[PDB]
Each structure stands twice: as C-alpha cells, then as structure tokens.
Number of protein chains: 2
Amino acid sequence: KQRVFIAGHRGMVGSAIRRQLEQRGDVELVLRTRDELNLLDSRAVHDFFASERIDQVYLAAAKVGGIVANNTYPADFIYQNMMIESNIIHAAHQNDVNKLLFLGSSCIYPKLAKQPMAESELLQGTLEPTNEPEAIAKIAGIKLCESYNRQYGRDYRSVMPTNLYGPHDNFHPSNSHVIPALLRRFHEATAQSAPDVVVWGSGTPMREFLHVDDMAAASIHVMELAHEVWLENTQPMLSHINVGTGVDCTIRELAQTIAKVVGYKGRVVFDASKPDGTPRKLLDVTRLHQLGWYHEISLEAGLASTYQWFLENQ
Amino acid sequence: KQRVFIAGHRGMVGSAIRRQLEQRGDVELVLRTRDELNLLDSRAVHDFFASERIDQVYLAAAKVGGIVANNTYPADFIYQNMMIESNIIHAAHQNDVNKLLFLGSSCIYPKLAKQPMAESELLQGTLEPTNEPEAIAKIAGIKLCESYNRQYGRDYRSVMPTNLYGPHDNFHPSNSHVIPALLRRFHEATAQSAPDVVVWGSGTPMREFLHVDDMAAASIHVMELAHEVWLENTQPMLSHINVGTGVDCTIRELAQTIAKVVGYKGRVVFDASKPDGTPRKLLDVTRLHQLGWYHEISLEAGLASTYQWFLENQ
Ligand SMILES: NC(=O)c1ccc[n+]([C@@H]2O[C@H](COP(=O)([O-])OP(=O)(O)OC[C@H]3O[C@@H](n4cnc5c(N)ncnc54)[C@H](OP(=O)(O)O)[C@@H]3O)[C@@H](O)[C@H]2O)c1
Ligand SMILES: NC(=O)c1ccc[n+]([C@@H]2O[C@H](COP(=O)([O-])OP(=O)(O)OC[C@H]3O[C@@H](n4cnc5c(N)ncnc54)[C@H](OP(=O)(O)O)[C@@H]3O)[C@@H](O)[C@H]2O)c1
C-alpha cells in the first residue's frame, strides 16, 4: 500500500479527497490535524516527513477565505500559504517523496484573461487585487513544484480548481462564495416565508462551478496518471492542470436553480443598479479532458446533494 | 542612533550599503555573517530579531547567480529566496521593526515588457524562463512587503536595481554578467597580447548599467525618505521603485569602452552569426528621479574605478 499524506484533510477539498481514498485498499492514509502538526513550523514538518515514510502528498492545506478576509488580512494570506507550501515541498524532497499534488486555485489567473482560460493564461497580466497576495503565494507553489521537478526529477504535479461547492463548505449567508451563500439565504427565506430574495447585479455574468467530489476525483486521477502521460500533456514550466466543467452558467440560472432546489416559493429578484463583474469567467479544461477525466456531477444534482448535506449538518 | 541590520552585508550590494552607512554617526550597524546566522533557518532569524533591537533592515541577502546557475538550480533559487525573504519579513514584523528595504531585481519584469520599463510593467506578461523561479520569489518578496504594509501599517519599501557592476563582483571570464566578464576577458587579452577578443552577437542591443555604489546611495535615499513622500510617489500594491540610470548603452559601446579602460590594443570583434537578445532593455526611473535621486557615476568613470578595484584584488 502507498502511504498518502493529505495535508489539510479536515478541509473542504482535503476531506473530499480523504472520503474517496479511504475506500482504497491500496492506500494507507497518514493524517495530522492542525493541533497535531502546524504546517507553518518548518522543523515540525521536517520531523514528520523524516519519521513517517510517506509515498505521496496531497497538499490541500492553506489559509483560505472570501473577499473580506483576503482584503483584510493580506499578509496572513501570502505569508501562511508561502510557508505551508515551502515547508511541505522542501520536506517532501528531503525525505525522498517523489509524488505530490498541489491544490492551487483559479485565482492565479489575470483579471482580464482570455476566456475560457487555458493554463497558458498564467502570468499573462494583472491579478485581481482582492486575491493578489494569495494568488502570488499559489503561483509560487506551482513554481516550487516545477523547480523541484526540473532540478531533481521530482513528480510534483498541480491542479487549479474552479469555484467549488459541496459538503463542508461555509454555509453562512455572508460568505462571498455565491453557492453556499445563496443556499443558506434561500433556506432562510424559505423558512421565514420571505416574499423575495434580492441578489446584487443583473444576473447576466457567466461563471463556472464544480462539486467538490468531482474536484477530488479529478485530483486523484491526475495524481495517479503514469508520469509519461502527465508529461505528454503538460510542459515543465507550464505544468498545472485546470480542473472544472468548462461550462458557463449565468448567476441568474444559478440563483433560480438554488431557489428550486431549496423549495423556495417567493421571488428571486436581481437588483441591476449594482454592478456586475466581468461578463464571463471559466476555465478551459481541454488538458484535463485529454488526460481522460470528465466531471460527473451536474449542477442540479450537485446542488441538491449539497443542500441535503447542509440540512443534515445545520 | 538607529540600529540597522544589513542582511547579506558581505555581498556585492550589501557591502556597498555597509561602506556608505559605516560613515554615519547616526547609524549603528548590526551585521551577521552566513556562518553566524543562516537566514534560511526561521527559528534562528526570529531569535536574532528577538534579541537585537533592530530599527531598520536592508534585505540584501539572496541566492544569486548567472544564466547557468539559474537554469541548473531552479529549486535552490526559488526556495532559498522565498525562505530568506519570508523569514526576515516575518521576524521584523513580529519584533516591531517598522522600516525595511527589500532589494529585488529587474528580472521581475516580463520578457516582452514595454521599454523603458515603468514599475507598472510588473506582472504584465511572461517572465524570461532562465530567471522565472528567482523572479517569482522576488515578486513574492515585494508582495510580502506590500501585504505587511497594508495589513499592519508597516513601512517595508522595495527597490529593483538594473544590471549592476563594481567592487566585489565575480570577475571570472565565464560570468554571464557582461561587465565583469568583459573586464576580465579584456584584462587577460591585454596580458596575453591577444590580437582580438570576440564577443557573441552584433553589438546592437541596448542595455542599462549602474555602478553598485550608486545603487547603494539610491537604496539608502529611498529607505530614508519621509513616509509621506514615499507614499505620494508609490501605491500600496504597486510600491517598488526602479533604480538605474534610465539610459541605454549598446553592447558595442560597452565593449569598446571596457577595451579602452583596460588599455587593450587589439581588436574588439563582434560575431554577428550569434543571436542578439531583445533590442532594448532598461528601467524607467521617473519615480526615483521624482523622489529626488539621480545617479552620479558615469559608465566611463565607473568602469575605470571598478577595474582599479579588480587590479587591487586579483
Ligand atoms: N471552493 C473552494 O473550496 C476552493 C476553490 C478553489 C481553490 N481551492 C483551493 O483548495 C485549497 C483548499 O481549500 P479549502 O476550501 O478546502 O480549505 P478549507 O478546505 O477551508 O481548509 C483547508 C485546511 O487546511 C488547514 N490548514 C491551514 N493552515 C494550516 C496549518 N498551519 N497547519 C495545518 N493545517 C492547516 C486548515 O486548518 P484549520 O482550518 O483548522 O484552520 C483547513 O482545515 C485551497 O488552497 C484553496 O485555495 C478551494
Ligand atoms: N548586479 C547585481 O549584483 C544585482 C543586480 C540586480 C539585482 N541584484 C539583487 O541584489 C541582491 C543582492 O545581490 P548581490 O550580487 O549583492 O549578491 P552577492 O552580493 O553575490 O551575495 C549576497 C549575499 O547574501 C548572502 N546570503 C545568501 N544566503 C544566505 C543565507 N542563507 N544566510 C545568510 N546570508 C545569506 C550570501 O551569502 P554567501 O554568499 O556567503 O553564500 C551573499 O554574501 C540580490 O537579490 C540580487 O538579485 C543584484
């Protein structure tokens, strides 16, 4: 069995990967909570790698937040993510861990990228300011992996998810992430019998959403590809793989779907006196599809199962 | 007196800053060699800051090299520079050091940047591959400074030098840095009585060169500006300041000048069957000039004094 360390296993993404692997008789999971191992502490991280015989690492630990958190604590987001990534990568290398999967984010891409965004859009223009600090730390993570691959012949791969939703999300109505926010807002609206729910903007912008269990399955799929196959479909200094659906959805279609899924009978209302973001943002997932992975969970199905998970965990 | 820690003080840039400050009765220098303090060791760096009452830091320590070194050891260049920067910045903050000057490099800029390159070119396109790893670590350094400035109201400023030359450079004929390389090549050619020296390319590309003592004076100048003045001439998320001459020189003019400076009487020869780089690369130094600093050392004068330093230190 392969000994697989999923950093950040109690996280949204980490716990999705754990649920899938825990069904694998060919895998032994090695897991440490934050209390047991602070991944900011280089010495602790090296001690763990030196004593635990790891074969593969899924790097799913990170300082994460929404718009307010990213603009309010920028130092926390660049420092902590640079240090977690640096410590784990360095320790992995030092202890002969050859396989690693780094989980980044689509925030890496330029604000005005060409759509849909191919992996080659990386570094082609200015970042969104709200996410700039975290985005630079995640690009540094990808370039750490690439650099160790190139200097030492490592196999440290990377995926960049689109917007994710599903179990273990933060279902507060003030989350800036639209799916959990709206699930919770429509849930409460449905409880109060509120006549309407008002969403800022016209509803016209197009966005992309992937269920976290699809993310986890794609991530495992990418981790487990033959190296020769992964190499044929990437480039040493352009090595990351976008993970998503590659399909747009309007915020209007999303909000009307969530209303249906929760059984809301009032009105979804869009207040177009508020600004819209860009008209379209989504990943080009041609590389992942060429590597033989396609998502399985439709928005409708994913929303319904996610909402059921929230009901069970209120 | 202000207690000033110059990280990397025995380096080319660090030692230039030290020579200038050591003439300041208002400054007490705090210096630690690599052997005394390994800046990769977070615990050691924090212990130093916690016991040494520092007021200002000049961050002039880095893993540095030429074209071969950067392409051969990419992991070393991204990892080491990320960790030195992260450790010093974090420790400074933690111990109430309010003033810091981070020394980056013009390698940060896109390969196809608009010339001359204004600070706003940062992040506008693809990096030169040879330097990509180091460049991402230095951009992460600038964004660490910005992030601490914005979250905690720190005063962590940054300068990006152009190509530098002067005392304490590496004067081996195989240095990929053209000034020390050519000084040493013409020096040897002059000793051997070699009939010619052949330089690859046509000589037409334009490049920018600044003497290291000018860099040091500009760096001190930028460190010491009133915060209100520095703020008026920068932007929180676009805070770095280019340091250079803002003036182009052909590689042909450079090589013919070096030949004159060393007293070579053979021929400078350009072999145009080898490729040239881009036609022009230089910094726009309007922000530094607006902040009231202008370089003092002409290329001719700088070359002559640099060569005299090499003669004295062979
Ligand atoms: N929609 C999404 O969820 C989404 C979208 C795009 C990309 N991603 C990428 O996926 C990665 C994981 O996202 P996520 O939402 O799954 O995060 P989470 O799931 O909210 O948290 C991941 C976790 O890693 C842990 N961690 C952070 N710092 C640690 C430390 N110093 N020591 C040990 N553990 C530490 C956290 O610990 P403590 O939580 O207990 O604080 C947290 O449990 C992120 O890098 C994110 O950018 C996620
Ligand atoms: N032409 C130029 O020189 C030039 C141009 C553009 C930008 N810059 C920027 O200026 C900065 C300094 O450049 P430079 O040429 O002055 O470098 P140097 O002068 O060649 O070396 C700087 C030094 O900092 C030290 N250092 C590195 N790692 C350390 C560690 N782990 N612990 C303690 N000290 C450490 C080095 O120690 P050990 O040397 O003894 O290994 C070295 O003495 C760099 O970031 C460079 O990118 C320089």
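All chain B residue numbers match Swiss-Prot; in order, they span 3-316.
Determination method: X-ray crystallography, 1.6 Å.
Yeah, the Cβs are placed from backbone N, Cα and C, and that goes for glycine too.
Listed features, source Swiss-Prot:
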- B:10-16, B:36-41, B:105-108, B:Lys140, B:163-166, B:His179: NADP(+) binding site (BINDING)
- B:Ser107 to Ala: Nearly abolishes catalytic activity. Minor effect of affinity for NADPH and substrate (MUTAGEN)
- B:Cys109 to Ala: Nearly abolishes catalytic activity (MUTAGEN)
- B:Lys140 to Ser: Nearly abolishes catalytic activity (MUTAGEN)
- B:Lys140 to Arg: Reduces catalytic activity 20-fold (MUTAGEN)
- B:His179 to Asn: Nearly abolishes catalytic activity (MUTAGEN)
- B:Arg187 to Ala: Decreases affinity for the substrate GDP-4-keto-6-deoxymannose (MUTAGEN)
- B:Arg187, B:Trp202, B:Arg209, B:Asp278: substrate binding site (BINDING)
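Counting Cβ atoms from all protein chains shown, B:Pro163 (NADP(+) binding site) has 22 others lying within 10 Å of its own Cβ. Proximity to ligand 2 (Cβ under 6 Å from any of its atoms) holds for these binding-site residues out of B:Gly13, B:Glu38, B:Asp278: B:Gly13. Residues near B:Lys140 (mutagenesis position) in space but far in sequence (CB under 8 A, at least 6 apart, same chain), listed by position: B:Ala64, B:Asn83, B:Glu87, B:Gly106, B:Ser107, B:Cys109, B:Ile110. In this record, substrate is bound by B:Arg187, B:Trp202, B:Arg209, B:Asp278; the longest C-alpha to C-alpha distance in that set is 20 Å. Distance between Cα atoms for B:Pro163 (NADP(+) binding site) and B:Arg187 (mutagenesis position): 25 Å, as a whole number. Nearest neighbour of B:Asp278 (substrate binding site) by Cα distance, taken over the recorded positions B:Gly10, B:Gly16, B:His179, B:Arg187: B:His179. Across the structure, B:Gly13 (NADP(+) binding site) and B:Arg187 (mutagenesis position) place their CA atoms 23 angstrom apart.
Secondary structure from DSSP puts B:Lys140 (mutagenesis position) in a helix. In this structure, the binding-site residues B:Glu38, B:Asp278 were compared by how many other Cβ atoms lie within 10 Å of their Cβ, and the smallest count belongs to B:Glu38. Around B:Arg209 (substrate binding site), the same-chain residues six or more apart in sequence whose CB sits under 8 Å from its CB are B:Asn165, B:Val180, B:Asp250, B:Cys251, B:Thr252, B:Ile253, B:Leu256, B:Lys283, B:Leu284, listed in sequence order. If you draw a 10 Å sphere around the CB of B:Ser107 (mutagenesis position), it holds 21 other CB atoms from the protein chains shown.
Looking only at Cα atoms, B:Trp202 (substrate binding site) sits nearest to B:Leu166 among the binding-site residues B:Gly10, B:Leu41, B:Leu166. Around the Cβ of B:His179 (mutagenesis position), a 10 Å sphere holds 18 further Cβ atoms from the protein chains shown. For B:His179 (mutagenesis position), the nearest of the binding-site residues by C-alpha distance turns out to be B:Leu166; the candidates were B:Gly10, B:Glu38, B:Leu41, B:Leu166. For B:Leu41 (NADP(+) binding site), the same-chain residues lying six or more positions away in sequence with a CB closer than 8 A to its CB are B:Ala9, B:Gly10, B:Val47, B:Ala63, B:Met85, B:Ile86, B:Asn89, B:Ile90. Around B:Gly10 (NADP(+) binding site), a 10 Å sphere centred on its CB holds 25 further CB atoms from the protein chains shown.
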